[PDB]
Amino acid sequence: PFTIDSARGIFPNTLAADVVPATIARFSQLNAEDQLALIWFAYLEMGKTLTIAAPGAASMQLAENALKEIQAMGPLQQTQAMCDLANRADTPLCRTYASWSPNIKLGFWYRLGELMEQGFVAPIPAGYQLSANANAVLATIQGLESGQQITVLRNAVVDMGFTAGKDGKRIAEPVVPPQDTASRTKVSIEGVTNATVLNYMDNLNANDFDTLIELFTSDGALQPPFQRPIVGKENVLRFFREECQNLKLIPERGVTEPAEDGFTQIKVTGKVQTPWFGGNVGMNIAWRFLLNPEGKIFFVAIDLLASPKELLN
Ligand SMILES: CC1=C(/C=C/C(C)=C/C=C/C(C)=C/C=C/C=C(C)/C=C/C=C(C)/C=C/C2=C(C)C(=O)CCC2(C)C)C(C)(C)CCC1=O
Ligand SMILES: [Cl-]
């Protein structure tokens, strides 16, 4: 008697940074022009100390057409297209944007940000003043750990556009070939020698998604931070290929415990780096694995932890 939804409760002591979804919820109530101005301010300040990596060439080619169209617009239509995105309005641009994977959306906005700084796309009005709720939301963001700040930014970007009733076409970056076997690193985890867990981390660090997916049970699931579980090999594999490329998992230590019915539950804590920021932002992460008797992954959750004080010991 162990289901995906019940497995979500293992290691319930684990204190996730639920300020992140809380802040996204407050952010999403705001006026669209405040949403845009708020991210503009946060992004400008964050950039004084955090350098964002340039978008990949393939991603920028996929966003090029939409970026060209916006550039050909007059300033008022440019501002209107950005508000449409933030409002999740139903427009052709908003539907194109909603078909994109997160990295393509992120590179789209990265490039609009550069063009706004250069004055080639309508900027945020000079001297713009946020609303009462918006100033408070921005203050909250600026008080978070950098790992939490960039999660808020990405989740806000992913939220934009019109994805209503959208199980249709998905546009994503091409799949990078797995790291050659001779150059792959091998993680070490204090306390944890489980082969499934170590192979999980090593294969993801090598972008070896075909090998990684075979560690899962047919009906197994993966739960990203603050998102519902992704269920089944088909869906988990799609997620890997479209959204999980070029991560760096740096686990540190863990604990291994029996679970009901010859299962095993393992919790590991450490850091994860996104290619957007590399070593400049280390996110505090827990991994919560539920393995069946054969060692297959029935459930794995990845949690963004509330602070470094939540890392094991
Ligand atoms: C929008 C906008 C702007 C632009 C703003 C811009 C350019 C914003 C860009 C912000 C960027 C690029 C943020 C990068 C975020 C990446 C994160 C949080 C990834 C974490 C990865 C994790 C947790 C991986 C976890 C994983 C592990 C380890 C697994 O083991 C399994 C897989 C899994 C994935 C779960 C302007 C500046 C133009 C202003 C207007 C405006 O609105
Ligand atoms: Cl990423």
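Residue numbering for chain A follows Swiss-Prot; the residues present correspond to positions 2-314, in that order.
Structure determined by X-ray crystallography, 1.8 Å.
From the backbone N, Cα and C atoms, a Cβ is placed for every residue, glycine too.
The echinenone binding site feature in Swiss-Prot is assigned to 34-44, 80-83, 107-117, 125-129, 151-161, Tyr201, 245-250, 273-284, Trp288. Sequence-distant contacts of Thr152 (echinenone binding site), defined as residues of its own chain at least six apart whose C-beta falls under 8 angstroms from its C-beta, comprise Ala18, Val21, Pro226, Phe227, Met284, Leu305.
The feature domain 'OCP N-terminal' is assigned by Swiss-Prot to 18-169.
Swiss-Prot gives this note for the published mutagenesis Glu34 to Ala: Alters carotenoid specificity, <40% quenching, decreases stability of OCP-R, accelerates OCP-R to OCP-O reversion. According to DSSP, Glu34 (mutagenesis position) is assigned to a helical segment.
The Cβ neighbour count for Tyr44 (mutagenesis position), using a 10 Å radius and every protein chain shown, is 16. One entry in Swiss-Prot concerns the mutagenesis experiment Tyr44 to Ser. Its note says: Cannot convert to red form (OCP-R), no NPQ. Does not bind to phycobilisomes.
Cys84 to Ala appears in Swiss-Prot as a published mutagenesis result, with the remark: <40% quenching, decreases stability of OCP-R, accelerates OCP-R to OCP-O reversion. In the three-state DSSP scheme, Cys84 (mutagenesis position) is classed as helix. Counting every protein chain shown, 15 other Cβ atoms lie within 10 Å of the Cβ of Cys84 (mutagenesis position).
According to Swiss-Prot, the mutagenesis experiment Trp110 to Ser carries this note: Incomplete conversion to red form (OCP-R), no NPQ. All protein chains included, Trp110 (mutagenesis position) registers 21 other Cβ atoms within 10 Å of its own Cβ.
Under the DSSP three-state reduction, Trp110 (mutagenesis position) is assigned to helix. Listed in Swiss-Prot as a mutagenesis experiment, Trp110 to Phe is described as follows: Acts like wild-type.
For the mutagenesis result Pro126 to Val, the note given in Swiss-Prot is <40% quenching, decreases stability of OCP-R, accelerates OCP-R to OCP-O reversion. Sequence-distant neighbours of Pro126 (mutagenesis position): residues of the same chain at least 6 apart with a C-beta under 8 Å from its C-beta are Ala38.
Mapped onto three states, the DSSP output places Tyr129 (mutagenesis position) in coil. Same-chain residues at least 6 positions away in sequence with a Cβ under 8 Å from that of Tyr129 (mutagenesis position) are, in sequence order, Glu34, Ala38. Experimental mutagenesis at this site is recorded by Swiss-Prot as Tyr129 to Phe, annotated: <40% quenching, decreases stability of OCP-R, accelerates OCP-R to OCP-O reversion.
All protein chains considered, the CB of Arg155 (mutagenesis position) has 16 other CB atoms within 10 Å. DSSP assigns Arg155 (mutagenesis position) to a helical segment in the three-state reduction. While the structure shown retains the original residue, Swiss-Prot records the mutagenesis experiment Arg155 to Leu with this note: Able to convert to red form (OCP-R), no NPQ.
Comparing Cα positions, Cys84 (mutagenesis position) lies closest to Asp160 out of the binding-site residues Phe42, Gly108, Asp160, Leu250, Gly280. Within the group of binding-site residues (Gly108, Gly280), the Cβ with the highest number of other Cβ atoms inside 10 Å belongs to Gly108. Residues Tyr44, taken from the recorded positions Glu34, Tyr44, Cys84, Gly108, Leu116, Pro126, are distinguished by a CB atom under 6 angstroms from ligand 1. The Cβ of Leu250 (echinenone binding site) lies under 8 Å from the Cβ of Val188, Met202, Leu205, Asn206, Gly271, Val273, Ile286, each on the same chain and at least six residues away in sequence. Counting every protein chain shown, the number of other Cβ atoms lying within 10 Å of the Cβ of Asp160 (echinenone binding site) is 17.
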